[PDB]
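Enquirer: Take this structure first; my questions come after.
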Amino acid sequence: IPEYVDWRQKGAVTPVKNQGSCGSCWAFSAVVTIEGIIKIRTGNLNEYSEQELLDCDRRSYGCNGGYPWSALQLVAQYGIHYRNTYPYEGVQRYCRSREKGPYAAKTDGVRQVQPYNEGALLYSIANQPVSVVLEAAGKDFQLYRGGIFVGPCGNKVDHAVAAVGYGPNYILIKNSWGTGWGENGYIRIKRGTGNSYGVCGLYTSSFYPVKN
Ligand SMILES: *[C@@H](C(=O)O)[C@H](O)C(=O)N[C@@H](CC(C)C)C(=O)NCCCCNC(N)=[NH2+]
């Protein structure tokens, strides 16, 4: 795998979104990985519906949090609508998948990256954007403005985001806090520190969709 990966330069990443006050990060992270795998496999970059996962993922808890893996498994079992068809409202509502016509895209499954393994996560990023989790509660992460982030942070992961690239000393992360946070909505998190958890627990729980 190459020294640098940046799925933004390969046209596989849509604009940065803002989840608002709703605890929907798990759905945004999952959606980032779906947009990426659909672009990689079909050549077209589309925006898909975070709201659909918020409403319809019966295993997750709407705005009270959820699981990127349940969201990816929902997209693999049923499918997902375009963001236009099922726009983001920032609040959990009734599942409206049947009333919005056929799904726009569908995947074939979900694979987990081997946790606590930097190379395994890098390998999965070299193939596609990956859903990852991290500890975002610390002021230092919340206030991140730019540069390669080294912390301080613990490993008590609480926030799902998406890894869309990496470099020799960092992993490139798409957050869902709007374009005004970090590096136009992105953060570069130091890697290669030898801590098995990853900086901010970045290697705790990583999933990506599979689409043949
Ligand atoms: C993330 C966010 O929107 O910032 C959101 O709070 C979230 O999904 N958190 C996850 C943490 C994982 C690392 C993704 C979470 O807490 N998931 C489990 C959901 C269960 C909590 N809620 C209820 N009602 N039981």
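Chain A residue numbers are taken from Swiss-Prot; in order, the displayed residues are 134-345.
The backbone N, Cα and C atoms fix where each Cβ goes, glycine too.
Annotation source Swiss-Prot lists active site at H292, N308 (among others). Taken from Swiss-Prot, the feature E64 binding site applies to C158, supported by experimental evidence. Annotation comment: Swiss-Prot describes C158 as leupeptin binding site. Recorded in Swiss-Prot as a mutagenesis result, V165 to S carries the remark: Slightly enhanced thermostability and higher optimum temperature; when associated with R-307. Enhanced thermostability and higher optimum temperature; when associated with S-169 and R-307. The note that Swiss-Prot attaches to the published mutagenesis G169 to S is: Enhanced thermostability and higher optimum temperature; when associated with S-165 and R-307. The note that Swiss-Prot attaches to the published mutagenesis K307 to R is: Unstable. Slightly enhanced thermostability and higher optimum temperature; when associated with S-165. Enhanced thermostability and higher optimum temperature; when associated with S-165 and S-169.
Relative to the rest of the structure, where do these features sit?
Expert: In three-state terms derived from DSSP, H292 (active site) belongs to an extended strand segment.
Long-range Cβ proximity for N308 (active site), meaning a same-chain Cβ under 8 A and a gap of 6 or more residues, is found for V149, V294, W314, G315, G318, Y319, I320.
Sequence-distant contacts of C158 (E64 binding site), defined as residues of its own chain at least six apart whose C-beta falls under 8 angstroms from its C-beta, comprise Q152, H292, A293, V294, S309.
Sequence-distant neighbours of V165 (mutagenesis position) (same chain, 6+ residues apart, CB-CB distance under 8 A): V146, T147, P262, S264, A295, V297, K307.
DSSP assigns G169 (mutagenesis position) to a helix.
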Enquirer: I'd like to know which of the recorded positions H292, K307 has the most other Cβ atoms within 10 Å of its Cβ.
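Expert: Ranked by Cβ atoms within 10 Å, first place goes to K307.
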Enquirer: Mind running the recorded positions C158, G169, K307, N308 against ligand 1 and keeping the ones whose CB falls under 6 Å of it?
Expert: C158
Enquirer: How many other Cβ atoms are found within 10 Å of the Cβ atom of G169 (mutagenesis position), counting all protein chains shown?
Expert: 27
